[PDB]
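*Asks:* Got a structure for you, questions after.
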Amino acid sequence: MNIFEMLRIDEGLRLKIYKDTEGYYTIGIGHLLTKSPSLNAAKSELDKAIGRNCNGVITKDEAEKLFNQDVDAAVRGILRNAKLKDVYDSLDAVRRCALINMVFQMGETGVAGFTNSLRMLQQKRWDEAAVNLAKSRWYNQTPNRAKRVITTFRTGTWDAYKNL
């Protein structure tokens, strides 16, 4: 299992504009287009993103391209953020995947706000951090996905996904 397979499980693949769990316009593998309510604003962002007139629809190839860019940007964003980078560097390979997953879903800023959990992960207090991460809007809003990520940080294995 790897970061790509993991995220593909969590986000799904949709070739037509859709609304995410938060009601935002998205396409592909969890690629947020706009927080704006206008499907029109969405279609415009899409065309800008792909470089063609898509009319709300993309191919598999285009979805995967956006996906590659997004994962890359997630990683680069962690490495550029002081707080994030220190945690990342301290972690093993599997746990690194869990942090990337959070950043991809919620943005650098959002994850950087999990101050206490970050400190626990750095200290390698697995159980404590799992309990702290669960006390969040994140967990309450998308509990099955959050539990999968949480288990990954807790155990340092891919068990939560070997089901799926």
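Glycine residues also receive a Cβ, built from the backbone N, Cα and C atoms like all the rest.
What Swiss-Prot says about the mutagenesis result for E11 to A, F, H, M or N is this: Complete loss of enzymatic activity. According to Swiss-Prot, the experimentally introduced change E11 to N is described as follows: Loss of 84% of enzymatic activity. Annotation of the published mutagenesis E11 to Q in Swiss-Prot: Complete loss of activity; the original residue is retained in the structure shown. The active site, proton donor/acceptor annotation in Swiss-Prot covers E11, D20, and the record cites experimental evidence as its basis. Looking at Swiss-Prot, you'll find the mutagenesis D20 to E or Q noted as follows: Loss of 99% of enzymatic activity. According to Swiss-Prot, the mutagenesis experiment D20 to C carries the annotation: Nearly no effet on specific enzymatic activity. For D20 to A, N, S or T, Swiss-Prot lists a mutagenesis experiment annotated as follows: Complete loss of enzymatic activity. Looking at Swiss-Prot, the entry for mutagenesis of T26 to H says: Facilitates transglycosylation more effectively than hydrolysis; covalently bound substrate. Among the mutagenesis experiments that Swiss-Prot reports, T26 to E is described with the note: Complete loss of activity at neutral pH; covalently bound substrate. For the published mutagenesis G30 to A, Swiss-Prot gives the following note: Almost complete loss of enzymatic activity. Here the residue is the original one, but Swiss-Prot notes a mutagenesis experiment at this spot, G30 to F: Almost complete loss of enzymatic activity. The enzyme is destabilized by 1.5 kcal/mol. Swiss-Prot lists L32, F104, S117, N132 with the feature substrate binding site. Annotation of the published mutagenesis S117 to V in Swiss-Prot: 50-fold decrease in enzymatic activity; the original residue is retained in the structure shown. Quoted from Swiss-Prot, the note on mutagenesis experiment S117 to I is: 500-fold decrease in enzymatic activity. A mutagenesis experiment is reported in Swiss-Prot for this position, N132 to I, and the note states: 5-fold decrease in enzymatic activity. Record note (Swiss-Prot) on the mutagenesis of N132 to M or F: 2-fold decrease in enzymatic activity.
Tell me what's around each of these sites.
*Replies:* Other Cβ atoms within 10 Å of the Cβ of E11 (mutagenesis position), summed over all protein chains shown, number 20. Under DSSP, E11 (mutagenesis position) is assigned to a helix (H, G or I) in the three-state scheme.
Note: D20 (mutagenesis position) has non-local neighbours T26, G30, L32, i.e. same-chain residues 6+ apart with C-beta under 8 A of its own C-beta.
Secondary structure at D20 (mutagenesis position), taken from DSSP and collapsed to helix, strand or coil, is coil.
In the three-state DSSP assignment, the secondary structure recorded for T26 (mutagenesis position) is strand.
Taking all protein chains in view, 21 other C-beta atoms sit within 10 angstroms of the C-beta of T26 (mutagenesis position).
A simple way to gauge crowding: the CB of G30 (mutagenesis position) has 19 other CB atoms within 10 angstroms, across all the protein chains here.
Neighbour count (other Cβ atoms within 10 Å of the Cβ, all protein chains): 23 for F104 (substrate binding site). Taken residue by residue with DSSP, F104 (substrate binding site) is part of a helix.
With a 10 A radius on its CB, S117 (mutagenesis position) counts 23 other CB atoms from all the protein chains.
In the three-state DSSP reading, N132 (mutagenesis position) counts as helix.
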*Asks:* Quick one: give me the count of other CB atoms within 10 A of the CB of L32 (substrate binding site).
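*Replies:* Taking every protein chain into account, the count is 17.
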*Asks:* Of the mutagenesis positions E11, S117, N132, which one has its Cα closest to the Cα of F104 (substrate binding site)?
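*Replies:* If we rank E11, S117, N132 by Cα distance to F104 (substrate binding site), first place goes to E11.
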*Asks:* In Å, how large is the greatest distance between any two Cα atoms among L32, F104, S117, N132, the listed binders of substrate?
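*Replies:* Taking every pair of listed residues, the largest Cα separation comes to 27 Å.
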*Asks:* Which residues of the same chain, at least 6 positions away in sequence, have a Cβ lying under 8 Å from the Cβ of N132 (mutagenesis position)?
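*Replies:* In sequence order, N116, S117, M120 meet the Cβ cut-off.
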